Amino acid sequence: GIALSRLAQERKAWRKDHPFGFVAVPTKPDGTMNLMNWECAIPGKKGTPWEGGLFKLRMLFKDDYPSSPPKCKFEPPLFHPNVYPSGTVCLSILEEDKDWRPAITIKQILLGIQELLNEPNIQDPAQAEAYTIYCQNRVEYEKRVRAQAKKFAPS
């Protein structure tokens, strides 16, 4: 009831204020909206190995929300140092006992993640492969990022 009330406003705000290319819509018993399960899409930033790719993730809110952050998973999982092999996104703003704030909008989340894509947080890696290649062979790293950007290019 608390989360739903706040999530209803989030969808309201989003509809009238969000970046081009981004997508944040709840899932669907049919016809009825599931405000606790959002299907999202994040375009790669222009002028990066990520540009041209549309990386889709799932945004899972709890009834604990907004006290607690949503859980964000890339589906399929992404090659990236701050994303668990399960697809779970590791972002400081998505952690209760850290940088998360009740005020944080879905917009800020999807943008926060978009910056994370091209600017990994070496401090706390979740993925062993991505982290390694990132720390040693950047050229090959970015070669694997562009190949992925194409795999997830629309159409």
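Swiss-Prot numbering applies to chain A: residues 3-30, 32-158, in that order.
Using N, Cα and C of the backbone, Cβ positions are placed for all residues, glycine too.
Under the heading active site, glycyl thioester intermediate, Swiss-Prot lists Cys93. Swiss-Prot lists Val27 to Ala among its mutagenesis entries, and the accompanying note reads: Impairs binding to RANBP2. According to Swiss-Prot, the experimentally introduced change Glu42 to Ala is described as follows: Slightly impairs binding to RANBP2. The annotation that Swiss-Prot gives for the mutagenesis experiment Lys48 to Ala reads: Slightly impairs binding to RANBP2. What Swiss-Prot says about the mutagenesis result for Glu54 to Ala is this: Slightly impairs binding to RANBP2. As a published mutagenesis entry, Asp127 to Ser appears in Swiss-Prot alongside the note: No effect on catalytic activity. Quoted from Swiss-Prot for the published mutagenesis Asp127 to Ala: Impairs catalytic activity.
All features noted in Swiss-Prot, drawn onto the structure.
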| residue | record | DSSP (3 states) |
| --- | --- | --- |
| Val27 | mutagenesis position | strand |
| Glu42 | mutagenesis position | strand |
| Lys48 | mutagenesis position | coil |
| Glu54 | mutagenesis position | coil |
| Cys93 | active site, glycyl thioester intermediate | coil |
| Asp127 | mutagenesis position | coil |
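A Cα-Cα distance of 19 Å separates the residue listed as 'active site, glycyl thioester intermediate' from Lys48 (mutagenesis position). Listed mutagenesis positions near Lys48 (mutagenesis position): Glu54 (candidates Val27, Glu42, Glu54, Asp127; Cα-Cα distance within 10 Å). Most Cβ neighbours within 10 Å among the recorded positions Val27, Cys93: this distinction goes to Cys93. Within 10 Å of the C-beta atom of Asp127 (mutagenesis position) sit 11 other C-beta atoms, taking all shown protein chains into account. Counting every protein chain shown, the Cβ of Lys48 (mutagenesis position) has 16 other Cβ atoms within 10 Å.
All protein chains considered, the CB of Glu42 (mutagenesis position) has 16 other CB atoms within 10 Å.
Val27 (mutagenesis position) sits 22 Å from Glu54 (mutagenesis position), taking the CA atoms of both as reference points. Around the Cβ of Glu54 (mutagenesis position), a 10 Å sphere holds 14 further Cβ atoms from the protein chains shown.
The separation of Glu42 (mutagenesis position) from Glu54 (mutagenesis position), Cα to Cα, is 20 Å. When the alpha carbons of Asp127 (mutagenesis position) and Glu42 (mutagenesis position) are compared, the span between them is 26 angstrom.
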